[PDB]
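Data block below; observations after.
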2 protein chains.
Amino acid sequence: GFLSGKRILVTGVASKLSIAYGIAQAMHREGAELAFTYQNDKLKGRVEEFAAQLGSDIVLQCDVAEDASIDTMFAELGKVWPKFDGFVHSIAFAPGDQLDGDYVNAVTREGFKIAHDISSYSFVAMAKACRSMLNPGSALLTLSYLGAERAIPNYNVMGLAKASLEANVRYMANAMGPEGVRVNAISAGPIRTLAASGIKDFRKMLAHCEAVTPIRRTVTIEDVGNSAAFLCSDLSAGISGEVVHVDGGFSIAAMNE
Amino acid sequence: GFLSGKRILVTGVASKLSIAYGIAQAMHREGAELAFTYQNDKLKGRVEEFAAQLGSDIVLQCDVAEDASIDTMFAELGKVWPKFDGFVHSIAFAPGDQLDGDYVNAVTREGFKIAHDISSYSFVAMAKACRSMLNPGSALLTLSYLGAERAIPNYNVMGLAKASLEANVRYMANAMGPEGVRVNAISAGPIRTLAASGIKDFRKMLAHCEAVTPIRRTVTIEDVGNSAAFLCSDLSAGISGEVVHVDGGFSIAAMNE
Ligand SMILES: NC(=O)c1ccc[n+]([C@@H]2O[C@H](COP(=O)([O-])OP(=O)(O)OC[C@H]3O[C@@H](n4cnc5c(N)ncnc54)[C@H](O)[C@@H]3O)[C@@H](O)[C@H]2O)c1
Ligand SMILES: NC(=O)c1ccc[n+]([C@@H]2O[C@H](COP(=O)([O-])OP(=O)(O)OC[C@H]3O[C@@H](n4cnc5c(N)ncnc54)[C@H](O)[C@@H]3O)[C@@H](O)[C@H]2O)c1
Ligand SMILES: Oc1cc(Cl)ccc1Oc1ccc(Cl)cc1Cl
Ligand SMILES: Oc1cc(Cl)ccc1Oc1ccc(Cl)cc1Cl
């Protein structure tokens, strides 16, 4: 595959529905060697199972909330991969109470803090910790959402954390470009996953993008995987600091009845 | 003036070079009752003098890093202005060690948290505490910078705080819109203010700017003040959730010399 000889670290796999899973699966198919990380003991087991199915045995614990967790994880990976070619950042969170009802009433100082910490800072924190481990031609990828560009109901504070994420992509790309590292983000459309259920009225938010999206269907984790495999391959050598929308054109249309 | 009959609260006035100062002169010029706030006692004096010249003896203290300080401030203000027509958010901050050098190396979890808290969250925090005191037709204004749109050297983490800030403007305007409140932002070009010296290489970041800018000069707190006065008056009742560029058209040009 166009990803042979590459060693990429994939994070955020929680179930077969996880987007990171569609990404791992697609990269595996293109010949890359994968590495996985799990947040806690609750997920360890299923991640080891998935890693096995994808011919990998490197499964490390990592909570982007603590710099120590990140340093230990990368120091453990370095034992098998003195150097690798980038990682997929598919992590996000915000207390549930934040994603329900009026934005101004729901948002709090703490919720805001948590959302920005786990969903935007963790991306650079990881890059900082493995910077000297990355080979030239490496790519770093994160996953954003339209909420970053437009104001979407109930998405609330996450929207702000994502705008911050996308800005991160541009500052990271510009900072690491000379060393030969590329940084991009995929702005995926609504997908039926596990964390997608935390957003109030989601079953409807999908049926909307359904009949309004140019391609007349929502994207699948497969659609996203293919785009991430590419954005992480040497085929996208000229793309950096970009946020490409993989939503089937939903964002470039307006008032489709 | 076009602001007669409007009561506006202005924050961020530190010297005569402050943008917030330029904004207050214009509004008062357009016939507007003003109220000023100061971060700490070190500035209490200056603010009182400026407030006197602008026909105002309402000078409250307020540290956006504290929910309680924001609560008391509007509690005090409520004694004179049981209801007012909005405020101008001219507040931003980040530890100096975040604003110099390679972004990936400079950024820290602490620096990130603070920058987003003071420069972005405070804006919505203020709206929470005075939401019931606003009249229909009120206007909220904040200040941003092109760093939220592009990767600009040394601006580093402040660029991510601003993107969050600009997204905050869209989420706030969408939530408060049905209440007759408009929320907008002005993306200002480089101005010689008291906090501008805090950015690594600014005098040269200003010398370059006034050379490649369509209007061939850097904006002044006057140009900003005037646009601010307009964005807060009923004259701009058709604008909400917008980020207007008051930078002489610099952001639209490319490759000049
Ligand atoms: N689902 C969508 O429609 C959609 C659309 C656009 C973007 N995204 C983004 O895709 C990414 C993944 O979301 P998802 O849809 O696959 O949901 P998901 O529930 O399948 O996975 C989310 C992951 O976040 C991980 N995580 C949470 N906190 C963590 C922490 N502190 N440390 C390490 N890992 C942590 C979880 O463990 C989990 O694996 C997110 O960035 C998300 O916002 C999703
Ligand atoms: N200077 C520029 O060229 C420029 C360009 C675009 C946007 N802006 C923005 O304009 C705004 C004002 O900056 P400025 O250039 O007038 O510098 P300034 O030094 O004149 O004012 C900055 C203000 O921030 C206030 N502040 C900081 N921490 C605070 C806190 N915890 N609580 C309450 N107030 C606090 C300061 O006290 C001060 O008044 C900022 O949002 C800034 O980023 C400035
Ligand atoms: O960003 C998202 C956008 C969509 Cl349309 C659906 C799910 C998304 O992802 C999340 C939303 C809230 C929390 Cl707390 C965690 C995650 Cl992973
Ligand atoms: O945003 C700004 C943009 C420019 Cl060009 C000049 C000054 C700016 O304002 C700040 C920069 C850094 C810190 Cl710590 C605080 C403030 Cl108020």
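Just so it is clear, chain A uses Swiss-Prot numbers, and the residues here are 2-258, in order.
If you check the header, you will see the structure was determined by X-ray crystallography, 2.5 Å.
Backbone N, Cα and C atoms are what each Cβ position is placed from, and that goes for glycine too.
Around A:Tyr146 (mutagenesis position), the C-beta neighbours below 8 angstroms that are at least 6 residues distant in the chain are A:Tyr156, A:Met159, A:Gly160, A:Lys163, A:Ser188, A:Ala189. DSSP gives A:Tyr146 (mutagenesis position) a coil state; it is part of no helix or strand. Positions annotated as active site, proton acceptor by Swiss-Prot: A:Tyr146 (among others).
Sequence annotations record features per position, and here Swiss-Prot assigns active site, proton acceptor to A:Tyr156 (among others). A coil conformation is recorded for A:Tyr156 (mutagenesis position) in the three-state DSSP classification, outside any helix or strand.
The NAD(+) binding site annotation in Swiss-Prot covers A:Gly13, A:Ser19, A:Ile20, A:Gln40, A:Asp64, A:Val65, A:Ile92, A:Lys163, A:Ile192, A:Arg193, A:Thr194, A:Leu195, A:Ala196. All protein chains considered, the CB of A:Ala196 (NAD(+) binding site) has 16 other CB atoms within 10 Å.
Taken from Swiss-Prot, the feature substrate binding site applies to A:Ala95. Counting only same-chain residues at least 6 apart in sequence, those with a Cβ under 8 Å from the Cβ of A:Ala95 (substrate binding site) are A:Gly112, A:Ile115, A:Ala116, A:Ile119, A:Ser120, A:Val158, A:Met159, A:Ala162.
What Swiss-Prot says about the mutagenesis result for A:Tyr146 to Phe is this: Large impact on catalysis, with kcat and kcat/Km for DD-ACP decreasing by around 50-fold compared with wild-type.
Quoting Swiss-Prot on the mutagenesis of A:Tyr156 to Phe: No effect on substrate reduction. Over all protein chains present, the Cβ of A:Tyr156 (mutagenesis position) has 23 other Cβ atoms lying within 10 Å.
The mutagenesis experiment A:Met159 to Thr is recorded by Swiss-Prot, whose note states: Triclosan resistance.
According to Swiss-Prot, the mutagenesis experiment A:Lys201 to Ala carries the annotation: No effect on substrate reduction. Cβ contacts within 10 Å of A:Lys201 (mutagenesis position), excluding its own Cβ and spanning all protein chains shown: 15.
The annotation that Swiss-Prot gives for the mutagenesis experiment A:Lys201 to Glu reads: Little activity toward DD-CoA and DD-ACP.
The C-beta environment of A:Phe203 (mutagenesis position), restricted to residues of the same chain at least 6 apart in sequence and closer than 8 Å, consists of A:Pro191, A:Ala197. Quoted from Swiss-Prot, the note on mutagenesis experiment A:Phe203 to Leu is: Triclosan resistance.
There are 9 other Cβ atoms within 10 Å of the Cβ belonging to A:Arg204 (mutagenesis position). One entry in Swiss-Prot concerns the mutagenesis experiment A:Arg204 to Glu. Its note says: Causes a further reduction in kcat/Km for reduction of DD-ACP without affecting kcat/Km for the DD-CoA substrate.
Recorded in Swiss-Prot as a mutagenesis result, A:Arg204 to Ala carries the remark: No effect on substrate reduction. According to DSSP, A:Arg204 (mutagenesis position) sits within a helical segment.
For A:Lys205 to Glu, Swiss-Prot lists a mutagenesis experiment annotated as follows: Causes a further reduction in kcat/Km for reduction of DD-ACP without affecting kcat/Km for the DD-CoA substrate. Has a larger impact on substrate reduction. In sequence order, no residues are near A:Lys205 (mutagenesis position), counting only same-chain partners six or more apart with C-beta under 8 A.
One mutagenesis experiment named in Swiss-Prot is A:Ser241 to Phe, and its note says Produces temperature-sensitive phenotype. Long-range C-beta contacts of A:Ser241 (mutagenesis position), restricted to its own chain and to partners at least six residues apart, with a cutoff below 8 Å, comprise A:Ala174, A:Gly178, A:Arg183, A:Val184, A:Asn185.
The binding-site residues A:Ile92, A:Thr194, A:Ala196 include none with a CA atom within 10 A of the CA of A:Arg204 (mutagenesis position). In this structure, none of the recorded positions A:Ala95, A:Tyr156, A:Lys201, A:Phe203, A:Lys205, A:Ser241 sits close to ligand 1 with a C-beta under 6 angstroms from any of its atoms.
Ranked by Cβ neighbours within 10 A across all protein chains shown, the binding-site residues A:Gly13, A:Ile92, A:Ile192, A:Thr194 are led by A:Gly13. In the three-state DSSP scheme, A:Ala95 (substrate binding site) falls into the coil class. Of the recorded residues, A:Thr194 (NAD(+) binding site) and A:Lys201 (mutagenesis position) place their C-alpha atoms 14 Å from one another.
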